[PDB]
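Worksheet: the structure to be examined is printed underneath.
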Amino acid sequence: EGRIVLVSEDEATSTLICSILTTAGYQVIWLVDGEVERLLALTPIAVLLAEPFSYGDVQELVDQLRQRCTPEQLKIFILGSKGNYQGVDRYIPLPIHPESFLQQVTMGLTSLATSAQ
Amino acid sequence: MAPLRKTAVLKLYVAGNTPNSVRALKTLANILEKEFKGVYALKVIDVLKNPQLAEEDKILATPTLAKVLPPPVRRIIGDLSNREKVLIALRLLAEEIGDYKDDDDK
C-alpha cells in the first residue's frame, strides 16, 4: 500500500515529487488531469493534486473522487495555494521544501488502520 | 540508503477509452508496484485529452512506453496488455540500472 498518484500539468514539480517519494520506499504515478477513470484504474492510498489546473477544476476532481471512493479508503492532498476544501486531509502550500513535503505526507498517512498491509 | 531523489521514470502514452489501453496501466503498475517499487516512477499521458503532446514526442501509436531515465532514452512499442511481455521488458531494464558504478573508469 505504498502507491501514490500525483496529478499536475507541471512536469518539473511532478518529477521532484516522484523522485523524493520513490526513494523513501513509495511508488508515485503521475497522471494527467481530466481523467477520473484513470485515477480509479490506479486507485492509490492518497491522491496529490498540484495547482494550478488549466484542463480541469480542483473542486471538481475532489468531489468526483469523493463520490467514487470513500474518505476512509482514499485520502486527498492539495499542493499549491489555499487548499481549504472539504474532503482534503491536509494541504501543502508552495513553495515547498523536500523535508516539509515528506513530513506532511508521512503524517497524513496516519489514518484509517495505520497499517502497512 | 544515503542516495536519494535518484529514480528512473517510465512514460506511458495511452488513450482513455480502449479497454486494452485502460487495463494497460493496471498491468504495468502491478508489476512495478511489487517487483520494482521505489525504483521506477510512472508518468501517463492521455493522447485523447492532449493530442499535441503525442505529436511533440512523435508518437502516433498507443499504448507506447517511453524510457526517460537512465539515458540514453528508449522507446518501447508493443502489446502492454500482456503481463508476461511487460514483466520481461521491465526485468531487463532492472538489470541495466542495477549494473551501475560511480566513476568505475576500468
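We're sticking with Swiss-Prot numbering for chain A, so the shown stretch reads 613-729, in order.
According to its header, the structure was obtained by solution NMR.
Heads up, the Cβ atoms here are built off N, Cα and C, so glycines get one too.
A:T627 to R appears in Swiss-Prot as a mutagenesis experiment; the accompanying note says: Loss of KaiB binding. Experimental mutagenesis at this site is recorded by Swiss-Prot as A:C630 to R, annotated: Loss of KaiB binding. Here the residue is the original one, but Swiss-Prot notes a mutagenesis experiment at this spot, A:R650 to D: Loss of KaiB binding.
Cβ neighbour count for A:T627 (mutagenesis position) (all protein chains, 10 Å cutoff from its Cβ): 20.
On a Cα basis, A:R650 (mutagenesis position) lies 19 Å away from A:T627 (mutagenesis position). DSSP assigns A:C630 (mutagenesis position) to a helix. Around A:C630 (mutagenesis position), the same-chain residues at least 6 positions away in sequence with a Cβ under 8 Å from its Cβ are A:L618, A:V640, A:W642.
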